[PDB]
There are 4 protein chains.
Amino acid sequence: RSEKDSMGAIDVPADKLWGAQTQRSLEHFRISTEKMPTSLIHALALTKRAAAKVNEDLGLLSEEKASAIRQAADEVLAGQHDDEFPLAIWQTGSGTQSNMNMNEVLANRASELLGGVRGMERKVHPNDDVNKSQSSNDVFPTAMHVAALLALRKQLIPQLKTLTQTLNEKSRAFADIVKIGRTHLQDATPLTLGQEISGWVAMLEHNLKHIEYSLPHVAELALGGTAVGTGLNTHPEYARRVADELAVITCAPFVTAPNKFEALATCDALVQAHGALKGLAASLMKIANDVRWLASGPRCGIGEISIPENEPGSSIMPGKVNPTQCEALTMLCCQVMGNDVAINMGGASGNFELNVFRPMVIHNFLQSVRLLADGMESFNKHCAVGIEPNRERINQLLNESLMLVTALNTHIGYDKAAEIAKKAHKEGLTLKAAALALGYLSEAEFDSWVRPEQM
Amino acid sequence: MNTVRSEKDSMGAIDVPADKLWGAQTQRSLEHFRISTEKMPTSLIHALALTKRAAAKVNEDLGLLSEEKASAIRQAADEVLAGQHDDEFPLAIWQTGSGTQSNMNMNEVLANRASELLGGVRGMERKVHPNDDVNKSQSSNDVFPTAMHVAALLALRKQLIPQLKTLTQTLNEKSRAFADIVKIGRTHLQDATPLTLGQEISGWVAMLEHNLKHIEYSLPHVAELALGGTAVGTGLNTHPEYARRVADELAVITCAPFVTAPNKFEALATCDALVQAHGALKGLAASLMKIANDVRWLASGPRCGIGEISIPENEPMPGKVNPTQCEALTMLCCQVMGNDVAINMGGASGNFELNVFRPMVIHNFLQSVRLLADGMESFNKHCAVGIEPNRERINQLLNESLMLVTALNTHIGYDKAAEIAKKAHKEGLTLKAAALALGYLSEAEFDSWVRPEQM
Amino acid sequence: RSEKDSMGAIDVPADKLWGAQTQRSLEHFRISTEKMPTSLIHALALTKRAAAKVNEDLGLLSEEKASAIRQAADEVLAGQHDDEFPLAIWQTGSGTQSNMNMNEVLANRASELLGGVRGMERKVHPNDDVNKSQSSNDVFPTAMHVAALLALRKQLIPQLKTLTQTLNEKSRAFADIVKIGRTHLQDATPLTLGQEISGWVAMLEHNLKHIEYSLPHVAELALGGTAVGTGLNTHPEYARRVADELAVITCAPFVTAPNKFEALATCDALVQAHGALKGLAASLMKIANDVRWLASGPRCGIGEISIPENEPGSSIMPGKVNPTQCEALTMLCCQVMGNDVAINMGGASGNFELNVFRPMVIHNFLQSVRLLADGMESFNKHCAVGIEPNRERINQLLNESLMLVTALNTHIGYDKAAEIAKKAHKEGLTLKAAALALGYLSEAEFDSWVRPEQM
Amino acid sequence: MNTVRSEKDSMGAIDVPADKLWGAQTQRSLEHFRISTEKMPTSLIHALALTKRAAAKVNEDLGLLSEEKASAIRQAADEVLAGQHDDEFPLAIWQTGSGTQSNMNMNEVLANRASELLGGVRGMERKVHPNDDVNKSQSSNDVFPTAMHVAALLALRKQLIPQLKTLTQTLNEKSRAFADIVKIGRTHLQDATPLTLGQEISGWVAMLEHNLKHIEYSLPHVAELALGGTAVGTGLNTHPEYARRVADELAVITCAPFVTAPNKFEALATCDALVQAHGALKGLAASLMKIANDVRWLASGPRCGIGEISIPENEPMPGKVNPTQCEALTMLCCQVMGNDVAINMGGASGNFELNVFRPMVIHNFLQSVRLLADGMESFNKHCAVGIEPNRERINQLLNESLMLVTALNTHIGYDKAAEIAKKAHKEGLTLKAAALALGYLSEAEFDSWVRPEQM
Ligand SMILES: O=C(O)c1cc(C(=O)O)c(C(=O)O)cc1C(=O)O
Ligand SMILES: O=C(O)c1cc(C(=O)O)c(C(=O)O)cc1C(=O)O
Ligand SMILES: O=C(O)c1cc(C(=O)O)c(C(=O)O)cc1C(=O)O
Ligand SMILES: O=C(O)c1cc(C(=O)O)c(C(=O)O)cc1C(=O)O
């Protein structure tokens, strides 16, 4: 088919709904393989849908066109036009290409929906109709916040709660299992496995509130700011109304940004929101490491806990259960850390009225959310729910450490108690064996004094 | 002073300069960790002293310390706080990851000094003891983390925040003052639709206001103190009311809302509160970077740049005024960005019951606070308060741009307006010149029609 | 179809060539959307091909099977089986899943090629045949280096040279155009546009040698190290031979790693090689920024150069040419910076005999190469080749700056010359206008003294 | 000293402490940039002095400076180098991005001191002048970059490299010593096939050897000096032989292969050489992090960890030996990682003819060199030289593992061997116990067949 724009005409694949501007970009921005993610495409479609409704309400668009555009939008949301967005993330910094991609796809489809044809003889026009009362400048940032807030609310937060609930049950289930504490990787005083796990729980609980604190700023929308933030060429009620419409159809508390200049010139809300995410990544990294070290073995590591074997193993090598879910989680955590740096440089690089590092910022942000959400779900289902204590190993280690000598101090002078600890350590004996051989006490009184369950 | 004093510890005797208040352990660390030049920050030292001062008071209250010994330790700490012993802490940041060595440094200095205060002498025949008295009811494991938060919270509340509010106020005043000044907008570095200088500056204001909220949201997690958790978090070897009492004392003497950490395992095993708080700081750094850049580009020139504004020339090519304050600010913003990565790595590396990357983490965190607070204070007083518009240059730019043709649309139609824009662009003429050459309107009409103030 | 392994049987989609282990992973590692990139799949196929050949040579594999496997491998290289590798990057840290994915696909296809069927009744066995004399431990790292070295040699380096050649021609073409230099964004002494561009050229030339210095370490292969690096269960000549085979079929100087322990336990070669890449990213970022700032305008920026308008523009807004290729390049540069951090954390996180952060490291590495290579190509073709000087603007600015007063010093006292500079600056006049009004000289002698083309 | 001295510059007169050698400009910077506590590194100060010393000699050689004045400046610099004026440089790192203020600091100190050396007095009636004499034939723009490379190259060659070679030698000796000690391998933290301790350590050796080469490859770019490029790189206002001559002088007095930069525009506009050199350093940091971690995990215990090796206990829970040197090393490795990001951001931010992020960049670079050099020196002398194997623990681990069953295959077949492994694993028995319980072999046969030394 032959589609055209100001620069003239250009042939586009007949079976496609996109136009000339999308085709040119497809030839000018052939960089790597990353394209806009589905969540962003949906957010962009939702933004066009709400814009169509409000424009209709203000009498700027005919009902016939308004409804057709919204219908084409719903088809995108339904997953009917995934193959219609071939543009790379590495395009113009404002995301203008992707805005045009949606305008053309929506206009062409909306034409067909009105008994028309796709292309040059279309009834609905991409710029004049679909992009009415908008600008690439304020539409893309809006799409970014819609996608981000929805991903955080719908995917990340629920998965975070679920994982916490599981670990919380585990904490309670193992509340009485006393184990040897470790600081600097060295044997220290005892604590219960339940207490150790409760530490992971509190970490996740704290992260949740931190992530929630970032939502309000992300809920602010640029729509209405127009080209530079002044709102020139828009109805005074447009910005507030469109924010309302979007809130209504997504069930999220979106609001119009109090300052459009800040909304257009920066990616601050995302730079901040992502800070909470890298915070979550550091916490998960620690939890994952504890799990895999505690399950290390089966014979030459710590082996205090056991996790489910998900992958098939060698017949001649029973016991080697690699903590794959832990390896997948730690890897994605490193990724979030890196994504943060990319976002920071982009967020700090805005100039004057517009920050033009947007596609890259949203690409990294959405990926982090995806990684963290799916990562917690997988870790939860394929590992966390199955954490079980190797009670024997736990006790063996507890009764093998010299750390329990403390209980004896209250019943025998610091030096005498420490005296048996020196012998046990030196001779390679256990505290009891050394205590009995040194004749400092009897088995009966020893056992009654060294009460690990009493801290 | 060449004269030494023989001090001793569990490992034996070692020589310490006679004129110094530290002991055996501090001397060993000093000789074992000769790494680089970074030592503990003055703020951290003072926080450690405040912690010991509070621990003493409460130990006295619980009758664990003799009133005389307690008051002595308390008085010695106050001298540290008054800046009388800044030279008594020579340990490098690069020491044991728990900060144990610096805890001992404070214990030894406080003991040797309290001894003298009790009519005693410093050294191995001191009246007050480092471990038995000064470190009573505490652990290196829970003391350092506590000092970290005390220092962090106070620096944020007393240094960072006040400076942020001040810069914000200044920019807000500038915003109101230049509200009527219309200038050319710039998107993608290209000329764009007009906006007032006041509106552009209001964007910086909103950025700073948003940053304040984010910083405020990170405070309650930092206010949580680990004191009471002892070695592994269980609180073994501590009076049940200690944690709460010591946290209350701290709150009282600092006037900061400190509270004991609900979960001590999370407090000892991680630096999560700081990883998250620093996330807000790197956010402020990204915003500051953008503001500083806008300021220097807008003041670039004097003849071959943008030159829309003028900034105070603070140092000794006639009109060549380098934006030095802007250069210091952008440089420190990059530092905060790198500091975030160092903090993230340390935060994600906790193992079991204790995170041993603490000195490095607090070192980077407190540096970022100093950099941001002082940077904003400097930028504000040496640049921000004196920003002035170059009204003539601004107006010259507006009248030379092709972006004002939009005002002609309603009078002569879009087609003729676009023709004028094209002519002016192709022939290197101003909009008025092109309009007149074509004869589409009179100069009087142009002057009455194109009013940039109605953008 | 029903495929099975040690854990039992599992149904796999009939029209697919993968087996049970791939199907289980597909259900256990449902994280995000990133899969192994084509270049890595090819490298893995090439590794299996070379392994099959050598195994045949050493008499470990029958000619019938050896040749069939190599044939199945060539089909993968031919792009016939892209849809056969559905595994996510976020899998087991050693890349075992992906190794099994290739073994199963290759075994199944190799069976069909031998008149057999795919599945349980296959003639060629994934583990026993395709993975003969190998381990997931030494195969994945080998695939990583093959993919990395080939991407650097075949894609990155050629694009780097091409871009340099173009800029080099430009430097030469503009060798005589004198322009105003800028330091701190302020007007400074003059230099030619050719000189400024030659700076970009030297930057690229230096980067090339830096990238070349990293190749030798990347050329070292782990194959032969087997499970822990000892080479247990392998023929002594295996490692060297397979390295040779791989060198032969790829035409790259691959060699067997001198130390297999270093090869297995770390990702050091990549951490180092990537360091050169982030170095290249910082250089490109600077070059891209200079281009877009120099082309800023058309009327209110610098506008010293003009670049090609690739995207269609508004009829009523001629002149607004957004530097899109520059925006795409700067965005991907920020990405490489972030990718480096992720790679660093992964490369630093190895434990004992094996680094298990591999899939994430190679994912980031290959993406950086792709971004940089395609980024330079696009920047070159759609921008660099079209850089043209706006000679008029350049001269206007040159004859408008006060910087030329220096030429007068040699003909008139420092103070007198500076005297006219003060007037020009203060009155807003040009150096000549001020010089003539101040009566310090005549137009003739002025023009003969102020020779900008003589530096 | 309360007494002041009146010094003056183009901006006027200002009071300087009478007891100090600096001047008016240094005093203004001191009062305008009160930011944080970081000042120029001693190494950088000395490099700046070396640069001025060389500039003087060559200026004398070209008859641009009077022999008397030249020798005086030269003698004053030597005092700085001898450490006699460390207190004369109070300027913060956070100053003008070109490092102009610190250049002036050295000019003023050198002038005031050279004056006295000529029988003159310091102050506004000095015999030697800061700008006219000490800064002769130079520019702040080309002097600071030069000082940066002098400092960088010397620190790498005299501090970093020697320490690296020393640690490598030590580890190599340990490798040869423990060559016969067979231990259990670990992949994914799980027990794996055996390897000798010497082989595991040889991996650390090869890592360090590879790092040395990478570091060496980055040196020639750092050896390139910008001196001669002047303000914008053209070399305007300089004797044609200056650049080469001054570079030769520097080379002679330092014995380092310094050479003038072939392209001065690349030298002034970027910090590329340092961005690249630091890339090799972050690589060494990742390797060191892995080695330090291996060491601390391998020494973990004494009863509930791995405990395969023992390290020197350097400071004053009997056998509880914290791996403090390991903790300092890992902490500083995270610092180098963050420093790389700060350096990258500054390196990527050059604008036109000059990069004004220099102080921050050199600050981070020299800190990384200090950290790595001192860290390796400390780790080597306080840990590495004393690493000893716990032969009994090692052997206990081997005999308790299921990984040795492989040796039975050739004698009793794979099926029976796997059965023994399964039995032992399910019932918590050693391989010998399971083998004997089944009656598949005699204890004598087990002892003769399973020889871990033949792994
Ligand atoms: O990226 C573009 O080319 C662009 C697109 C639009 C739009 O979609 O309408 C607008 C606008 O009219 O607001 C402005 C710009 C711009 O350059 O700033
Ligand atoms: O670094 C130390 O050596 C240390 C010191 C103390 C202390 O404060 O005395 C304690 C404690 O009893 O809480 C714990 C440790 C430890 O190693 O975990
Ligand atoms: O990841 C695995 O499950 C794995 C796979 C293989 C293999 O492909 O053969 C081997 C090997 O025999 O070398 C070892 C391991 C391991 O755990 O280290
Ligand atoms: O920072 C400065 O003020 C400065 C100082 C000098 C100098 O060394 O005197 C020069 C020079 O002539 O090379 C350039 C500059 C500049 O602003 O670009």
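Chain C uses Swiss-Prot numbers throughout; the residues present, in order, are 5-459.
Per the header: X-ray crystallography, 2.3 Å.
Backbone N, Cα and C define each Cβ position, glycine as well.
Non-local contacts of C:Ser319 (substrate binding site) by the CB criterion (under 8 A, 6+ apart in sequence, same chain) are absent. Feature annotation from Swiss-Prot assigns substrate binding site to C:98-100, C:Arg126, C:129-132, C:139-141, C:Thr187, C:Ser319, C:324-326.
Quoted from Swiss-Prot, the note on mutagenesis experiment C:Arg126 to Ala is: 10-fold decrease of fumarase activity. Listed in sequence order, the residues of the same chain lying 6 or more apart from C:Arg126 (mutagenesis position) and placing their CB within less than 8 Å of its CB are C:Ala111, C:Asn112, C:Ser115, C:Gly120.
In Swiss-Prot, a published mutagenesis experiment is listed as C:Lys127 to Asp, annotated No effect. Reduced to three states, the DSSP call for C:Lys127 (mutagenesis position) is coil.
Around C:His129 (mutagenesis position), the C-beta neighbours below 8 angstroms that are at least 6 residues distant in the chain are C:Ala111. Among the mutagenesis entries in Swiss-Prot is C:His129 to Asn, noted as: No effect on fumarase activity and essentially same conformation compared to the wild-type, but appears to dramatically reduce binding of ligands at the B-site.
According to Swiss-Prot, the mutagenesis experiment C:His188 to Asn carries the following note: 200-fold decrease of fumarase activity. Summarising the environment of C:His188 (mutagenesis position), the number of other Cβ atoms within 10 Å of its Cβ, over all protein chains shown, is 25. Taken residue by residue with DSSP, C:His188 (mutagenesis position) is part of neither helix nor strand, so it is coil.
Per Swiss-Prot, active site, proton donor/acceptor is recorded for C:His188, and the stated evidence type is experimental evidence.
Looking at Swiss-Prot, the entry for mutagenesis of C:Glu315 to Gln says: There is essentially no effect on the affinity values for both S-malate and fumarate. In contrast, the catalytic efficiency values have been lowered by 10-fold in both directions. In sequence order, C:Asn326, C:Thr328 make up the list of same-chain residues 6 or more apart from C:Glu315 (mutagenesis position) whose Cβ falls under 8 Å from its Cβ.
If you look up Swiss-Prot, you'll see C:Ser318 marked as active site. Sequence-distant contacts of C:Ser318 (active site), defined by Cβ-Cβ distance under 8 angstroms and a gap of at least six in the same chain, are C:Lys324. Reduced to three states, the DSSP call for C:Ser318 (active site) is coil.
Those recorded positions from the list C:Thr100, C:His129, C:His188, C:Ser319, C:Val325 that have a Cβ under 8 Å from chain B Cβ atoms: C:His188, C:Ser319, C:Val325. Here C:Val325 (substrate binding site) is positioned 26 angstrom away from C:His188 (mutagenesis position), judged by their C-alpha atoms. Only C:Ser139, in sequence order, out of the recorded positions C:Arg126, C:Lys127, C:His129, C:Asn131, C:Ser139, C:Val325 have a CB under 6 Å from ligand 3. Contacts of C:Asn141 (substrate binding site) defined by a Cβ separation under 8 A and a same-chain sequence distance of 6+ are given as C:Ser98, C:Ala226, C:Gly229, C:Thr230, C:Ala231, C:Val232, C:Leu268, C:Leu358, in order along the sequence. Cβ neighbour count within 10 Å across all protein chains ranks C:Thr100 highest among the binding-site residues C:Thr100, C:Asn131. Spatially close to C:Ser139 (substrate binding site) yet at least six residues away along the chain are C:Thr230, C:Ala231, judged by Cβ distances under 8 angstroms. Checking the recorded positions C:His129, C:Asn131, C:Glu315, C:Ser319 against chain A with a Cβ-Cβ cut-off of under 8 Å leaves C:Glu315, C:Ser319.
Distance noted between the C-alpha atoms of C:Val325 (substrate binding site) and C:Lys127 (mutagenesis position) is 62 Å. Within 10 Å of the C-beta atom of C:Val325 (substrate binding site) sit 19 other C-beta atoms, taking all shown protein chains into account. Highest Cβ count within 10 Å among the recorded positions C:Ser98, C:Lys127: C:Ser98. When the Cα atoms are compared, C:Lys127 (mutagenesis position) and C:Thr100 (substrate binding site) turn out to be 23 Å apart.
Each of the recorded positions C:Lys127, C:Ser139, C:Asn141 was checked for a CB under 8 angstroms from a CB of chain D; the ones meeting this are C:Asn141.
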